[PDB]
Amino acid sequence: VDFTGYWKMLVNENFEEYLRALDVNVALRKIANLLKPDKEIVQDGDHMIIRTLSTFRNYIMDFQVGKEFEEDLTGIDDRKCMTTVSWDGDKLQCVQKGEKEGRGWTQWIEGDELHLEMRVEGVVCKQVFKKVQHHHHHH
Ligand SMILES: CC1=C(/C=C/C(C)=C/C=C/C(C)=C/CO)C(C)(C)CCC1
């Protein structure tokens, strides 16, 4: 699988409960729930960049698959985790070790869809994005 591309959000299921389990404050949850971020992904060998792009703020991941790293979640819940993203067949599995139990996510492709299941403390949020071709500049 190659995740490289630009992807536009189609659905975002149960995001409020995911953010509440991360202790994101009420005012920021109100803002965040309205956002429909894009994903811009570049898979360059095992060097993976996943840019979560929104009109409010972006969240940038930039890591090596298979190598644990210190993930700085400033702008989300302002925690840090020891995070590992690994291949599991055609799926990408992420474990975010830290204060919250069961924190991580799974990402995969079906057809023209990027599927992303985010988890923390037994809460499940499911996002689906559609592959798109009209690009625009971002930071
Ligand atoms: C709460 C919050 C946000 C949440 C971002 C999230 C939850 C990003 C998850 C990224 C993953 C799981 C990438 C793998 O594709 C953004 C920054 C949009 C805007 C500010 C408030």
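Residue numbers in this text run from 1 along the chain shown.
Every residue gets a Cβ built from N, Cα and C, even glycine.
The Cβ of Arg20 (mutagenesis position) has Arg29 as same-chain neighbours under 8 Å, each 6 or more residues away in sequence. While the structure shown retains the original residue, Swiss-Prot records the mutagenesis experiment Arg20 to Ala (Swiss-Prot position 22) with this note: No effect on retinol binding. Abolishes interaction with STA6 and the ability to enhance STA6-mediated vitamin A uptake.
Within the same chain, residues at least 6 positions away in sequence whose Cβ sits under 8 Å from that of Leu28 (mutagenesis position) are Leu19. Quoted from Swiss-Prot for the published mutagenesis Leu28 to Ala (Swiss-Prot position 30): Decreases cellular retinol uptake and impairs retinol storage.
Experimental mutagenesis at this site is recorded by Swiss-Prot as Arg29 to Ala (Swiss-Prot position 31), annotated: No effect on retinol binding. Abolishes interaction with STA6 and the ability to enhance STA6-mediated vitamin A uptake. Its Cβ taken as reference, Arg29 (mutagenesis position) is surrounded by 16 other Cβ atoms within 10 Å in the chains shown.
When Cβ atoms from all protein chains are considered, those within 10 Å of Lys30 (mutagenesis position) total 10, not counting its own. Annotation of the published mutagenesis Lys30 to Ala (Swiss-Prot position 32) in Swiss-Prot: No effect on retinol binding. Abolishes interaction with STA6 and the ability to enhance STA6-mediated vitamin A uptake; the original residue is retained in the structure shown.
All protein chains shown were included, and the count of other CB atoms within 10 Å of the CB of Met61 (all-trans-retinol binding site) stands at 15. Look at Swiss-Prot and you will find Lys39, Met61, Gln107 tagged as all-trans-retinol binding site, backed by experimental evidence.
What Swiss-Prot notes for the published mutagenesis of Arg57 to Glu (Swiss-Prot position 59) is this: Decreases cellular retinol uptake and impairs retinol storage. A sphere of 10 angstroms centred on the C-beta of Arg57 (mutagenesis position) encloses 15 other C-beta atoms. Taken residue by residue with DSSP, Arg57 (mutagenesis position) is part of neither helix nor strand, so it is coil.
In this structure, the CA atom of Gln107 (all-trans-retinol binding site) is 25 Å away from the CA atom of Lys30 (mutagenesis position). A gap of 24 Å separates the Cα atoms of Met61 (all-trans-retinol binding site) and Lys30 (mutagenesis position).
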